[PDB]
Amino acid sequence: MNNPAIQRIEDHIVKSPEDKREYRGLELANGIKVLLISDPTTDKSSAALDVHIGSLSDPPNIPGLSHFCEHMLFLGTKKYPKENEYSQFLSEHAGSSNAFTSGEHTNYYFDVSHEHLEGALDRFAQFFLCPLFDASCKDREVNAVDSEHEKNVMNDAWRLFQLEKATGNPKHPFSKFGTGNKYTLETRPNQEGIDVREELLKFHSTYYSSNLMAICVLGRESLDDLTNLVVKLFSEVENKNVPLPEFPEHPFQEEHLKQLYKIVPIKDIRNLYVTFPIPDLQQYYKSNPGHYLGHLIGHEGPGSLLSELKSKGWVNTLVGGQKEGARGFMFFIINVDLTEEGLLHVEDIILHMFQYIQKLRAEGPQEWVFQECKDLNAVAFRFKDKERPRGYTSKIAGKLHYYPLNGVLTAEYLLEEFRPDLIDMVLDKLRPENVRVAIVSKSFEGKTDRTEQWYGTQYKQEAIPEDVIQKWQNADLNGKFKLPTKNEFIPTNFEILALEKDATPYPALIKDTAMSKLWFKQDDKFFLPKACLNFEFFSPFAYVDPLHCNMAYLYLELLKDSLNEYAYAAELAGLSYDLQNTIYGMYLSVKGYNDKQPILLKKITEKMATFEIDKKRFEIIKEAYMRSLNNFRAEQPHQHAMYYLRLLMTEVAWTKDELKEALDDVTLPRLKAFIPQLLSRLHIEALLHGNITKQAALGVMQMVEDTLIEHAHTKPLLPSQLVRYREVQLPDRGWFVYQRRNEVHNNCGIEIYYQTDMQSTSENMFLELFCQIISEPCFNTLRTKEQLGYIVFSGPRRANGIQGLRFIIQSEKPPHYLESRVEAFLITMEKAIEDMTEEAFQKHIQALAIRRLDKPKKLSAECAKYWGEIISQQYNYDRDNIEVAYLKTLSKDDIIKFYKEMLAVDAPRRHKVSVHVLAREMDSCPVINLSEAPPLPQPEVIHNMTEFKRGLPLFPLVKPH
Ligand SMILES: Nc1ncnc2c1ncn2[C@@H]1O[C@H](COP(=O)(O)OP(=O)(O)OP(=O)(O)O)[C@@H](O)[C@H]1O
């Protein structure tokens, strides 16, 4: 028998034969389910604990208690009473942490340096043993939750989520507000005489029980050592024998069925949401009835429901399938975005959905379809990409609550039994008398009478008239809806090609022509049957002016539009592609199983070189683009700041306004004329990386090359004759502010940029070590202590061979206040670096070292790494070893000089730019315990981006390695 704290050990966890990680399952005596993962190669260790309790178990009068419970646990325990002991420890050992509260789950996860798993896991363990719940930390963290709510309060996705809850059964726990805010965690409690500190203590002591807990730990140590460690730390978690909450009666009764919801969005979008309440299908995980139906109703491709709706000019995109609810209840949704025509024919669109559903009922479940999904799921599991520890443990900890230890890995991938009975059972629920429909359009603006209390959402609620219902009930069968045919893109050749004699550890330049520059690497470490095919097409006509930019974007959107129907089989079969316009031409990437890449790439390049535009498509795609450009105003204020800075700092950059102004000049004949120009002269720089040979890479390149030459008559464009844009050089001691208004959000967005110098090994690590040092104290000071907002980011910015320190904050406080507090933080940090020990400094060096050396676990990750060196034309493939080596030579003084030279308010080489994106009603003027803010100069206010650039020098381009 095993250790007295372990009920049983599952030594045979089902994994992929490809997976070298060793697994072991445990069920501790206190009811904790545990999965241990041993990876002797891993650079970062990780652990996650998932409590099977969430927002649905919140007290009636206190919405968002479990979410707020999550927040507090980071801030002090009995063994470790320091407010930021946990995060500070992790930061100083190359780690990070995070947590989310769902309806039924509170998931706590972290990663850390593999040399320090025990110490990190100890501090983590104490969260579930002896939480402190400090009153000083409570009255501050309330702001962070309120700011978290105020960030998502203008988000369309979050408004619709709560609106669905608030329109169900009010008595049902589903209707409860999960996030929480200042009003529910501090305000209203201080009126009824409720003690939230005792309620947080109440919730933890009632619900945080070891019988409702699951853990996953990944480390370098052996399975036996990981066993002893988890036992030693988590065996003494108090079992409170809490019954697992269950919600068997559906929150959506017949009084909530056959209802229509007119909703006013924040962005100018048009969306249709069709919802069917279904029973909890979780028990049927190894047959997946709902996902068989989701695969067919959500299918894109010939004969599919979308294809038809798209061809009628009503709908562009379609999401279909099972949506989770909580133990006891689920949903089946069909979501589509609408065209202008679609909005008028909402009723007609829903009729078409029921015609497809009725076809499924008539046709009956198809063994071969389920068998197709079975095969691809099984390929998807076997050849699955090795995961990042932090996300892997988090996911597993959640899955442990649902499946047997031995089957926690295979569960949602491997299907077992075809069950036609279960499919028909669910399909029977997809009926007009069972629908809930939601139209989301700015057309309803000002004509609503109901308001959702938590978000302020403006909506109308009415019943669907029985005559409309009957029309949907009496829907016949359409000849234009037809079942999908055999997926010919299903991969069958998984042979890993022998590593060639010439093989290199970095991408090698195997082709150097005027037409094409070809970088290639055969994979020497992942040995999965996959390849990444990356192509950058250089044409000067793609970004010459806003109009041609618009035409380049539109060409590729219409191209993907006409390929989607064909390319969807491939996406299902693990073969994906990406096609988008750049500031230098076009970007094409094909990733996935190598087998049938040539066929897909062949058709894409063929369609590129012989593209014939459909008129109706053009008008629809153009309208969607015009509307898309207008919708950027409704984006987050911090996203606005980042965007405008990117424009400010580049020699040539067409603004959002400039593009939409020039879009009405785009016509079909003009777009038709444009394509032959784009393709007439091209240079291609490519990276082909993975399970392919030298011969195979060159054969791929020739096919793209010769297809363009044979169809589009492409002539080589010399690289030396390709003009590249440079970054704006800020003057020494200068401070510039660009001021824009966001007219939707009641929060402001700020980006403060301190430009340093051109990227080089030295300057790169100066910035990166400084950033590492200030990383957690920025979060602890500006957010945790000062409570400036939920979004407080600090790190290195890299663009156009240039770099610098950036701060990104979203806040209800004005930008000028944010500015002062960031500057106060920089003062505090300099003294911190001055005062800190020589061994605390070496921790930061060692911490950043591990982060930079942290090896890619999968092909695409190593590919994107190499692609970055190609894009920037720096070709520094051994960057990490060189830069870490230099980092270790750095002393406190090096960083002190760097700060004094480049970053201090008095710095002789401070290069400061700031983007201030104003809140809706907020002001428009540049102009107590807290640590003191220094005096700041008067900024130069940028009114014209173009003028601003014209008056400044530009940087050189970075030398190739
Ligand atoms: N939604 C997505 N679709 C397609 N590819 C994605 C998507 N998300 C991530 N990727 C790819 O996977 C990579 C992300 O890898 P991730 O950061 O999880 O691990 P990693 O890069 O190996 O990190 P490390 O090297 O530190 O271990 C990206 O480089 C990107 O190419």
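By Swiss-Prot numbering, chain A shows 42-968, 978-1011, in order.
Recorded method for this deposit: X-ray crystallography, 2.3 Å.
Note: Cβ is positioned from N, Cα and C throughout, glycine not excepted.
Quick look at what Swiss-Prot lists:
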{"type": "ACT_SITE", "residues": "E111", "note": "active site, proton acceptor"}
{"type": "BINDING", "residues": "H108, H112, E189", "note": "Zn(2+) binding site"}
{"type": "BINDING", "residues": "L359, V360, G361, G362, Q363", "note": "substrate binding site"}
{"type": "BINDING", "residues": "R429, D895, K896, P897, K898, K899, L900, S901", "note": "ATP binding site"}
{"type": "MUTAGEN", "residues": "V360 to S", "note": "Strongly reduced catalytic activity. Strongly reduced stimulation of activity by ATP"}
{"type": "MUTAGEN", "residues": "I374 to S", "note": "Strongly reduced catalytic activity. Abolishes stimulation of activity by ATP"}
{"type": "MUTAGEN", "residues": "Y609 to F", "note": "Strongly reduced catalytic activity. Abolishes stimulation of activity by ATP"}
{"type": "MUTAGEN", "residues": "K898 to A", "note": "Greatly decreased activation by polyphosphate anions, and deficient in activation by small peptides; when associated with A-899 and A-901"}
{"type": "MUTAGEN", "residues": "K899 to A", "note": "Greatly decreased activation by polyphosphate anions, and deficient in activation by small peptides; when associated with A-898 and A-901"}
{"type": "MUTAGEN", "residues": "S901 to A", "note": "Greatly decreased activation by polyphosphate anions, and deficient in activation by small peptides; when associated with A-898 and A-899"}
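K899 (mutagenesis position) sits 9 Å from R429 (ATP binding site), taking the C-alpha atoms as the reference points. Non-local contacts of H112 (Zn(2+) binding site) by the CB criterion (under 8 A, 6+ apart in sequence, same chain) comprise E182, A185, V186. Checking the recorded positions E111, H112, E189, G361, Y609, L900 against ligand 1 with a 6 Å cutoff on the Cβ atom leaves no residue at all. Taking the mean position of the Cβ atoms of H108, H112, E189 as the Zn(2+) site, the remaining same-chain residues with a Cβ inside 8 Å of that point are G105, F109, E111, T142, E182, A185, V186, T220, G221. Distance across the unmodelled 9-residue segment, from the CA of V968 to the CA of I978, is 22 Å in the deposited entry. Within 10 Å of the Cα of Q363 (substrate binding site), not one of the recorded positions from the list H108, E111, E189, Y609, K898, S901 places its own Cα. A Cβ within 8 Å of the Cβ centre of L359, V360, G361, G362, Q363, the residues given for substrate, is found for these other residues of the same chain: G335, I338, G339, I374, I375, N376.
Ranked by CA distance from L359 (substrate binding site), the recorded positions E111, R429, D895, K896, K898 have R429 at the top as the closest.
Comparing the binding-site residues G361, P897 by how many other C-beta atoms lie within 10 angstroms of each C-beta, the top residue is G361. Taken residue by residue with DSSP, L359 (substrate binding site) is part of a strand.
Long-range C-beta contacts of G362 (substrate binding site), restricted to its own chain and to partners at least six residues apart, with a cutoff below 8 Å, comprise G331, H332, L334, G335, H336, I338, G339, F373, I374. Looking at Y609 (mutagenesis position) and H108 (Zn(2+) binding site), their Cα atoms lie 38 Å from each other. When the recorded positions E111, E189, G361 are compared by Cα distance to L900 (ATP binding site), the shortest distance belongs to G361. For the pair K896 (ATP binding site) and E111 (active site, proton acceptor), the C-alpha distance works out to 31 angstrom.
If you take the C-beta of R429 (ATP binding site) and look for same-chain residues 6 or more apart in sequence within under 8 angstroms, you find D152, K898.
Each of the recorded positions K896, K899 was ranked by the number of other C-beta atoms within 10 Å, and first place falls to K899. Ranked by CA distance from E111 (active site, proton acceptor), the recorded positions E189, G361, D895, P897, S901 have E189 at the top as the closest.
Of the candidate recorded positions, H108, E189, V360, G361, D895, the one lying closest to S901 (mutagenesis position) when CA atoms are compared is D895.
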